[PDB]
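K.L.:
Dropping a structure here in structure tokens format, bear with me for questions.
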Amino acid sequence: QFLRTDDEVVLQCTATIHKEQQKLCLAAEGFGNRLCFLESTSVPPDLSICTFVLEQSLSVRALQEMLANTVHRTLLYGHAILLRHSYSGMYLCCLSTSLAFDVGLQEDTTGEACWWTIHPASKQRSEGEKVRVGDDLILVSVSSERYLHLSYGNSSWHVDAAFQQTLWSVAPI
């Protein structure tokens, strides 16, 4: 089992504090300020808000060539991806509003803000390799060079684009 474009997925991270551990999924709504946040899972109470389609997977080189010119494929490590929030129709985006930027939903995909390069968690996954289901991914914003990051804010968990990694688990569902 490899991750394929058009695959419907959820993104999960593990959150640990004070000897208590839980898994969270990346969530969004297409109403309000469209900012991302995280659901606790028991299986998320509300699955629809956590659902994403892997629309596109392009090499950084191909994506930059494409943007420069304007002025069911398997996922490979090092490639840039586009994540469509399935319910809203919009796209997971690195936003220009506050170290960390916010992560949220955007309509247009022209530009780099909506693109995320996938990186290996360990030293035994390699650039250009097929991404397995079960692999822990690292996601980096093409526009801002920041990671999709798990953050412990006030007494809760948040998601932003920051200078430190978070391992994400992308499973079909």
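Chain A is numbered as in Swiss-Prot, which gives 12-53, 58-86, 110-136, 143-217 for the residues shown.
Every residue gets a Cβ built from N, Cα and C, even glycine.
From Swiss-Prot, for reference:
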{"type": "MUTAGEN", "residues": "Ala77 to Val", "note": "No change to global protein fold or protein stability. Alters local protein folding"}
{"type": "DOMAIN", "residues": "172-217", "note": "domain 'MIR 2'"}
{"type": "MUTAGEN", "residues": "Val186 to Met", "note": "No change to global protein fold or protein stability. Alters local protein folding"}
K.L.:
Below 8 Å Cβ to Cβ and six or more residues apart, same chain only. Which residues does that give for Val186 (mutagenesis position)?
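P.N.:
Once residues fewer than 6 apart are set aside, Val186 (mutagenesis position) is near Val75, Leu78, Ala118, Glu156, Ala157, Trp159, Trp160, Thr161.
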K.L.:
Take the domain 'MIR 2' (172-217) and count its residues per DSSP category (helix H/G/I, strand E/B, coil), listing them in that order.
P.N.:
0 helix, 25 strand, 21 coil
K.L.:
Using a 10 Å cut-off, grab the number of neighbouring Cβ atoms around the Cβ of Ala77 (mutagenesis position), all chains included.
P.N.:
12
K.L.:
Look up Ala77 (mutagenesis position) in the DSSP assignment and reduce it to helix, strand or coil.
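P.N.:
Reduced to three states, the DSSP call for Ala77 (mutagenesis position) is helix.
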K.L.:
Where the chain breaks for 23 residues between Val86 and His110, how wide is that break in Å, taking the Cα atoms?
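P.N.:
The answer is 29 Å, taken between the two Cα atoms.
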K.L.:
Which whole-number value in Å describes the separation of the CA atoms of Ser53 and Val58, between which 4 residues are not modelled?
P.N.:
5
